[PDB]
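Visitor: Below are the structure tokens for one structure; questions will follow.
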Amino acid sequence: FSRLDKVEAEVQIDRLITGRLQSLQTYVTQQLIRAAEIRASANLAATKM
Amino acid sequence: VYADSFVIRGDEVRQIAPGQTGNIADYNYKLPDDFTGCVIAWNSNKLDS
């Protein structure tokens, strides 16, 4: 914002916003996978005990 | 709809655009960043001059 005019700043900042927002989406949709591989292990241990 | 009119020199025609910085665009007439509408400008040298 401090180096570019505001007419295209919203367009300029949008692809920066979607970059972080998409990255957070990728992390969370992978973290859910790792939960499933742990939720499966939790049930296996529960049966083991 | 409300229309605003004034007379400016040819060197500051581009300053009417939103996000433009200058002596006239910051001290005389500034448009909002998310400006709705548009402007009409022409060289009326015959009458004003």
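Just so it is clear, chain A uses Swiss-Prot numbers, and the residues here are 981-1029, in order.
Cβ atoms here come from the backbone N, Cα and C positions, even for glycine.
Got these off Swiss-Prot a minute ago, pasting:
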VARIANT   A:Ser982 to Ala  In strain: Alpha/B.1.1.7
VARIANT   A:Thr1027 to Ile  In strain: Gamma/P.1
Visitor: For A:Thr1027 (variant position), just give me the three-state DSSP call.
Guide: helix
Visitor: Minimum Cβ neighbour count within 10 Å among the variant positions A:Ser982, A:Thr1027: which residue?
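Guide: Each of the variant positions A:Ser982, A:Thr1027 was scored; lowest Cβ tally within 10 Å is A:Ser982.
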Visitor: Cα-Cα separation of A:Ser982 (variant position) and A:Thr1027 (variant position), in Å?
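Guide: A:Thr1027 (variant position) has its Cα 60 Å from the Cα of A:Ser982 (variant position).
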